[PDB]
Amino acid sequence: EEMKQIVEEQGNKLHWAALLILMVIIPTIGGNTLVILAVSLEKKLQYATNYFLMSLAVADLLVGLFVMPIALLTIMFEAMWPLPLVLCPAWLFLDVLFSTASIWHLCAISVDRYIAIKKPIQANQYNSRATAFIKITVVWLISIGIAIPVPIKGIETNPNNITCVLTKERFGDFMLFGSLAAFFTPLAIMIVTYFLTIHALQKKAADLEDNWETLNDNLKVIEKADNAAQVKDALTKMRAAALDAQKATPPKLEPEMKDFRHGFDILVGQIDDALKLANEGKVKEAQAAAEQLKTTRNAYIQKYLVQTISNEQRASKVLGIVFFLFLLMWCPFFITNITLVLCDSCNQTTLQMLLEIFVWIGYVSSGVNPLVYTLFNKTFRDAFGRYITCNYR
Ligand SMILES: CC(C)CCC[C@@H](C)[C@H]1CC[C@H]2[C@@H]3CC=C4C[C@@H](O)CC[C@]4(C)[C@H]3CC[C@]12C
Ligand SMILES: CCN(CC)C(=O)[C@@H]1C=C2c3cccc4[nH]cc(c34)C[C@H]2N(C)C1
């Protein structure tokens, strides 16, 4: 048809590209460099947890370095693909790869924190350097597999002109099941681990309270004991609970000030000595020793119990909120991407416009994610402050 009023010539969108550089691309590249430099040279930050965390910082750095800048060309020159043709499947592949790896890294981290709560007795038996490298490798294999349909299939190609996009027609299956594997599955897992963590912390605080009153009750049992035999087992009941309460937390392998967990080492040592008296038969002498156990209880143990529960609870809450924001900002993209495949009434043209926008809410979500996470750690936070002032020694 002929419509001369159809002056639908796309205006210049350079100001949006400049704003994504300033507000998204630079914070992504800068923020993940800091996290990488920190784990790299700051010798006090080099352990298993961070090597996995560094891997995440790498994935997010690669997003802002190879995915995000070429995504600007989607914006500057709206119609066509400026780069060579083989760069199109390469770019799309790197996009799905690095974006998926970031989401799955957080899923794994969540599981580790829950495991660290449930079973703190995992000192280099696992959660070591070998364990670190295995889960790093797996996450990448998962994200490689999810991303690999894109280059294997490719974008259809006559003129050597291509439009770099995943259409509903050609990648409908991938747009649907590729989102489930990359987002909604690690989302479901993180929802499950969330409630499991609440149960773990409540069950842990409960057990500690039981250990506490076990110590105190048996103290009165000892103090009010006329017989010898009931002193001996009242002491061994204390010894079991003390070890029980101590084992609800890793050793101080970890740390510059007081270590309340050491109180259990002292307490048990006193119990054993008092238990030697009970065996010899010196009951009156043993009861006096048991009264001295209270000094250890008042000094170390009482503060330890509130220390453990409060600290584990706190670290749990903040980790949940930051991981919640990550997922929440990735929500508008993947929900839209799904409805693009499952809704046939919606205008695909404008439903694609929302995709091209929501992807930047996700990009900045992945990009600044390790920074926001590491900033609640003092060693990282102090390291950053020295880096931004260009100080290395
Ligand atoms: C065209 C666009 C993408 C420019 C990219 C921005 C890059 C080149 C610039 C902008 C801000 C810069 C960062 C600013 C802060 C620091 C602290 C310094 O101790 C280490 C390098 C680091 C992390 C810089 C690395 C390079 C950096 C990320
Ligand atoms: C606006 C257009 N772009 C960029 C070219 C996308 O829609 C990208 C397509 C993706 C995508 C499609 C289909 C399945 C998937 N799993 C994981 C991703 C994914 C990542 C996801 N990236 C982040 C955006």
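Numbers run from 1 along the shown chain.
A Cβ is built for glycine as well, from the same backbone N, Cα and C atoms used for every other residue.
Among the mutagenesis results in Swiss-Prot, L92 to A (Swiss-Prot position 132) has the note: No effect on agonist binding. The residue drawn here is the original one. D95 to A (Swiss-Prot position 135) appears in Swiss-Prot as a published mutagenesis result, with the remark: Abolishes agonist binding. The ergotamine binding site annotation in Swiss-Prot covers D95, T100, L166. Here the residue is the original one, but Swiss-Prot notes a mutagenesis experiment at this spot, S99 to A (Swiss-Prot position 139): Slightly decreases agonist binding. Under its mutagenesis entries, Swiss-Prot includes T100 to V or A (Swiss-Prot position 140) with the note: Decreased agonist binding. Quoted from Swiss-Prot, the note on mutagenesis experiment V165 to A (Swiss-Prot position 208) is: No effect on agonist binding. Looking at Swiss-Prot, the entry for mutagenesis of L166 to A (Swiss-Prot position 209) says: No effect on agonist binding. Strongly increases dissociation of bound lysergic acid diethylamine, without affecting binding affinity. Reduces signaling via arrestins, but has no effect on signaling via the phosphatidylinositol-calcium second messenger system. Record note (Swiss-Prot), mutagenesis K168 to A (Swiss-Prot position 211): Impairs protein folding and stability. Strongly reduced cell surface expression. The unchanged residue is displayed. Under its mutagenesis annotations, Swiss-Prot gives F174 to A (Swiss-Prot position 217) the following note: Slightly decreases agonist binding. Quoted from Swiss-Prot, the note attached to the mutagenesis of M175 to A (Swiss-Prot position 218) states: No effect on agonist binding. Record note (Swiss-Prot) on the mutagenesis of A182 to G or S (Swiss-Prot position 225): Does not affect agonist binding.
Taking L166 (mutagenesis position) as the reference point, the mutagenesis positions whose C-alpha atoms are within 10 Å of its C-alpha, out of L92, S99, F174, are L92, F174. Comparing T100 (mutagenesis position) with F174 (mutagenesis position), their Cα atoms are 14 Å apart once rounded. Under the three-state DSSP scheme, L166 (mutagenesis position) falls in the coil class. Using a 10 angstroms CA-CA radius around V165 (mutagenesis position), the mutagenesis positions that qualify from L92, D95, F174, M175, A182 are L92. Proximity to ligand 2 (Cβ under 6 Å from any of its atoms) holds for these mutagenesis positions out of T100, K168, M175, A182: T100, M175, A182. Distance noted between the C-alpha atoms of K168 (mutagenesis position) and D95 (mutagenesis position) is 18 Å. In sequence order, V67, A71, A147 constitute the residues six or more apart from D95 (mutagenesis position) in its chain with CB-CB distances below 8 Å.
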